[PDB]
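This report refers to the structure that appears directly beneath it.
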Amino acid sequence: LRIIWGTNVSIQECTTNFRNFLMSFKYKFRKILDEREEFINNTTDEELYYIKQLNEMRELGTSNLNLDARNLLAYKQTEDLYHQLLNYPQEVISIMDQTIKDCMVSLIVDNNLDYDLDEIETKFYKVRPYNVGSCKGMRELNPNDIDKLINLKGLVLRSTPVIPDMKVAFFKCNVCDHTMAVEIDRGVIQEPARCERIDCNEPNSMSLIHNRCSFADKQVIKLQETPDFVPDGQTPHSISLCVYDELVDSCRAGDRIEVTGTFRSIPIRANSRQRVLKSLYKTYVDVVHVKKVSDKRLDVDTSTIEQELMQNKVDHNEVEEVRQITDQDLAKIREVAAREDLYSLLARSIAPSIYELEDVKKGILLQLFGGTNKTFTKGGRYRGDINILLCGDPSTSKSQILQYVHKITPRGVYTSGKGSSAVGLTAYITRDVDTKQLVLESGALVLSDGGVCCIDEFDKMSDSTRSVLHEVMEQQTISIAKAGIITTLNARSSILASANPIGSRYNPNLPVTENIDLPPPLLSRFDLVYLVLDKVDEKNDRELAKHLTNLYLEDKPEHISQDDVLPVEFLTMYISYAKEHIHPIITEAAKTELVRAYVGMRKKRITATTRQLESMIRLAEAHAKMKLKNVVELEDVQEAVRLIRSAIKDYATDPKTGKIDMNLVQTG
Amino acid sequence: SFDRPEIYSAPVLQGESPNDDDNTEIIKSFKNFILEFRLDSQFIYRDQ
Amino acid sequence: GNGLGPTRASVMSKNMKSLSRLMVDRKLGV
Amino acid sequence: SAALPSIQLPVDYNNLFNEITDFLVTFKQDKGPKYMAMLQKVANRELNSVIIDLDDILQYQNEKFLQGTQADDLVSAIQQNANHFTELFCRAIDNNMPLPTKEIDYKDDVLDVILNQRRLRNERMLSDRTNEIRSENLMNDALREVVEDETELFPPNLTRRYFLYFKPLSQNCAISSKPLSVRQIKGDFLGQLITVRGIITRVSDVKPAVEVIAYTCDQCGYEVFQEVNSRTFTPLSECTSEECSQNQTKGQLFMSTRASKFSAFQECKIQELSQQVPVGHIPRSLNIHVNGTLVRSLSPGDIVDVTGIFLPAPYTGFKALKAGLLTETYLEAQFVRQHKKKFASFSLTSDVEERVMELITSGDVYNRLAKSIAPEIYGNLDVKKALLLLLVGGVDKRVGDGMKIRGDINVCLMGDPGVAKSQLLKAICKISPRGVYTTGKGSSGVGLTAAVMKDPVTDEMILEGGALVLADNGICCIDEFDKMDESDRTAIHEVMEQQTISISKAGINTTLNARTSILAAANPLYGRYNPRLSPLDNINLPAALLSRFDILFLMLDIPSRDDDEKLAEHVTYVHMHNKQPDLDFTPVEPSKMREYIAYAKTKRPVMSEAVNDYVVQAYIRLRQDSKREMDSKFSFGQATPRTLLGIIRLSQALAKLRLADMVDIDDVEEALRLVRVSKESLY
Ligand SMILES: Nc1ncnc2c1ncn2[C@@H]1O[C@H](COP(=O)(O)OP(=O)(O)OP(O)(O)=S)[C@@H](O)[C@H]1O
Ligand SMILES: Nc1ncnc2c1ncn2[C@@H]1O[C@H](COP(=O)(O)OP(=O)(O)O)[C@@H](O)[C@H]1O
Ligand SMILES: [Mg+2]
Ligand SMILES: [Mg+2]
Ligand SMILES: [Zn+2]
Ligand SMILES: [Zn+2]
């Protein structure tokens, strides 16, 4: 009996149901739940899932269990526990923490394990439900949804410094120096009105010692909603998330995160002088789980968060920054990398629904892989970010290729050229409405750090806006010296720009540089300049028309209209593994081929600067990273040179004058 | 041009242990004395 | 009833003890 | 007595409450009583809003009069003083509230279980008083009446799950429904239930406004509730229950958000329509307070009849300018009537169905709907067909890779002066439920973007959308297309391809959703078509802006004898009689056209192999024909993969207009015909 007032939750029944779920859950239950019974493999989907998780947490010393809420729907006894957890997250999560402690104690005692029970008993175990029902955006939540477990998805814009939240107030007597330690209770600390010592009973002798109190970490994070459903006429919304005591600093600006937390409302005092609250409550989210890994997205660049990864180890936050690759997945990755057509398979796996553009999708793949990041022991840095420009005739799917690389990249901002400003692409000063203070917010090029910034309409953006991209495309930094901000900000973001030539058509009469219409200093920064031309070829029309019209045969198309394309789930994992674990090293034969080719190109018309040698190297490295090779041979350099030449269509360009021979184009 | 907001309460839970000195405990014990006292099998104070 | 019982931990969290004050009979709710 | 004197008003609330109860229990003219059916639904938790029709009350009074009984005018009393009758009707519904036939389970709302818990708790405390007094041994009527004097129960407003609203009595079925302008709402109408006709210009976010804030005391175990009436409130510090007030050791009481009473609150701003503003005046706005389940029913740009209680609020202006007891005013919204029903809120009810069959059975739906678009505009039938296709739009396709195809038709009308391109734009704006008419190089530079501001109601930074954002899932009719700024043109490019606006400026980094169909009207280079000059030469559109438009009409005004004679007969007939000349053809009412188009937009026809093969062949032939003429004085810009998707979109729109699920050869034929005749006016 004895349910909790205001809730359906009964401590005994909920504890029993959650314990039964923990002891007797296998992932085949969820596979049956998701109507995926033919994916059920007896080897790993028939082991108790949470028993193994509890054992791993006991062995590793961690304290946080990541509970998939939908799993509770798979189990019959916890079909109601799912609704209880969603409706009453506080009570249910407290009961779940207690149940986790009991479960681990039972695992140690009942199996008679050697593990000490002292440090288990004194440890506080926490549960992190994440995969709760995903719907209703954030603006469609009514006041009846207050104090409910909700799931938001969005982009991190800003994060306040670590705020101390007092948990224990330390008072001291001004007379006898006797101290009590009051505990906070629902945000209220009972200040003593008399010294509890029987010797002296001075009324106002007690004074709060701020620096000797006990404090905990609190952080407010500014998030932009990216809901699955967007009602007509509304604009993007910003909300404030609250992370507590282990989740502080786990989210950086520019991160795309799915956050599960309690939808809370607080009354805001109208003035700082009097105690009067406003009748209109302010809504926010108490974060209980953060998911920074998407199964259809590349992993974050580990070379940019090494300090953050190891700070995450000290913080014991247990936030999964990069997805887990199992032994079977690693074997599959190696088997696919051992294929003879690996390059063409990965190229056509990039945006399967865009028509054949083999070099554009091969350059995109190499940019996704990137070069090798070389840090100098004596001071210096080379970044393997590859900048690609897609200049071409209108209607060539340049924008669909930028939209895929924006969706597939871990971090990055999609800009439109004329809608961007020099200040907008870098750090700027804004005003917070909560604190009424002046704060710094990142720009598009800073939020894209560690990812790819997609810039559409690269020709339409002005000369002064384009000035900030020079330092990013060359040094991968932004050295800002403005009123209030004087520092160097890492901007290690590849630049994927799209543009059409002047007149909105590639006139063959004019040379390449006249059509592109970009200053030598910016056209050199692009590692791969693609000329995407819309030639009238009858078979090309025949096949592009079948491709486009096949997408309309079924209401929601499942695209398998190729020999074979890897799923984005496998493709992203392969690319992330290659980026993380493969660091190609240039060999001497590769060096000779590189020097050979650079001198060959170094012999109006588009120039060939020293930056082209540096695009070769990194491009070659990208190729060497694609095949999981730790060294670069001359084949990779030859492929990089061939890609560079074919991107600008040198096979149809007269060496003397930069005319494109329309009859020599190889659309195919 | 609105009216006076009202304030009202309702018992939901057992609070802190009834303490013997609390005015409400004293009132309860006086009420029990009035209603339950018997002299020669007569509720003298209730009848009075 | 049966004769055995689950192995429960000894240390009770502060939140779980606080929830014990709010208990009401199941004749209310479910 | 001498102070606060009593007045004798003709309103008796006891028999008015009796009449309210009788109407709620006995009215059944709209198997049993309508309102107890509604309260039975509310009890079982299928409904959380009670709408009291004033037409129903008027009909009940009329029936009572017809049978000889003299009934008080409940409708007039509600209209004159509506705030008291919400209070009254809530009490009457609580008295006649049916028991729920469905038990409380784990899938019910937390508010429902809280209300059930407090209802059971108060009935148990009643029973406990009763048992205690029975044990005390001091008639059941007196016993009960003692019990309700010694019980502190949860008041009915705390055990209340529904919301009460007053629907105004219809003009045909007739004061509270005749539409008033913002100016016409003086202080005499204050306190009454009135209807205001206007356009919504700003809607705030739905926030939780506290009405009865709840606290729990750890000393006596009581729940102390404090009602909130104003903008700000002072929280309670010490408990005020019976036990703590009687005791000397008071208990400090903490807020309970889950036990507090909240209301979904919105503060919309209605504005005078252009037909309501007097000569030489600037329209003035009115504040609408939307509460309860009625939230999210008003959006900016909506032309609505909002019926609500006109109520006063405490003064918020400068204190030095206060002369007396000045009060701000707002409209506590009770009902919303949309002049243009949104395409998303379409439901195939019986009356919607009968109208659609009476439209279909008349035959020739495509031509009737096309010719009914601005029927006083004469002789632009391909133009009206393309506009109708734009209104219907194609079928939005999301490929599994995450790719999206636009699904919406952009139409550009480049033409000579005096050809009715601007009149066709306002016709489409009138037809479209979400239509925004803008003029280039006016004040739409910020209009084709969103502007970040502060919400005055809620302390947040929100960016209010402009023309391209307010016309989301609608139509933006841009007149003088050839005369916009470069930033506006780039924004239009982005809207027409990806249906989004990417802004990276000082203070903002967002991707606004603009799922807008663009209908542009443009003048040719030099303002008049020069047939001596090339069509692309006379078109001041970048090959990439021209490519985006699914159809580009060239509306040329060539002089003639018969054509000019026929235009002049039509225009002169329209000037005599405010209607089109033709008697055989009757135009479709714009409300019945919106209902057909809303029904048509619910269909998602797909293309078979037998139709897409021809689509491929036609695309190949079009590409070859475009290649054969690159500069032959008739070049329209060579065909592109965008023309294939425009052909596909037009075919899907034509299939939708047929209410079909198969894209048939007739629709592709007509799409190719429309694309071909988009350009035959040059010849
Ligand atoms: N090769 C292609 N593969 C797939 N779809 C294509 C292809 N070419 C054109 N399309 C389609 O036709 C349209 C044109 O593609 P876009 O992404 O608009 O081209 P774009 O190169 O960005 O055009 P500009 O240069 O910005 S005018 C899109 O809706 C595509 O679905
Ligand atoms: N075909 C037509 N049928 C009816 N009225 C027409 C027609 N062509 C032009 N007009 C008249 O011409 C006037 C000006 O047309 P308008 O739409 O303002 O011109 P434009 O679109 O060229 O800027 C309108 O009052 C309209 O009634
Ligand atoms: Mg594009
Ligand atoms: Mg005009
Ligand atoms: Zn002391
Ligand atoms: Zn109290």
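We're sticking with Swiss-Prot numbering for chain A, so the shown stretch reads 177-779, 789-853, in order.
Backbone N, Cα and C define each Cβ position, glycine as well.
As annotated by Swiss-Prot, ATP binding site applies to A:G568, A:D569, A:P570, A:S571, A:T572, A:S573, A:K574, A:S575, with the evidence given as sequence analysis. According to DSSP, A:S573 (ATP binding site) is assigned to coil rather than to any helix or strand.
Taken from Swiss-Prot, the feature domain 'MCM' applies to A:518-725.
According to Swiss-Prot, the mutagenesis experiment A:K574 to A carries this note: Loss of MCM2-7 complex helicase activity. Neighbour density for A:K574 (mutagenesis position): within 10 A of its CB lie 25 other CB atoms from the protein chains shown.
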Give me the Cα-Cα distance between A:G568 (ATP binding site) and A:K574 (mutagenesis position), rounded to a whole Å.
8
Using CB atoms and a 10 A radius, I'd like the single residue among the binding-site residues A:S571, A:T572, A:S573, A:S575 with the highest neighbour count.
A:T572
What subset of the recorded positions A:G568, A:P570, A:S571, A:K574 has a Cβ sitting under 8 Å from a Cβ of chain D?
A:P570, A:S571
Neighbour tally for A:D569 (ATP binding site), based on other Cβ positions within 10 Å of its Cβ:
22
Tell me the Cβ neighbour count for A:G568 (ATP binding site), meaning other Cβ atoms within 10 Å of its Cβ, over all protein chains shown.
24
Name the residues of the same chain, 6+ apart in sequence, whose Cβ is under 8 Å from the Cβ of A:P570 (ATP binding site)?
A:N676, A:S680, A:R681, A:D710
Identify which of the following recorded positions, namely A:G568, A:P570, A:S571, A:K574, A:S575, place a Cβ less than 6 Å away from any atom of ligand 3, and list them by sequence position.
A:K574, A:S575
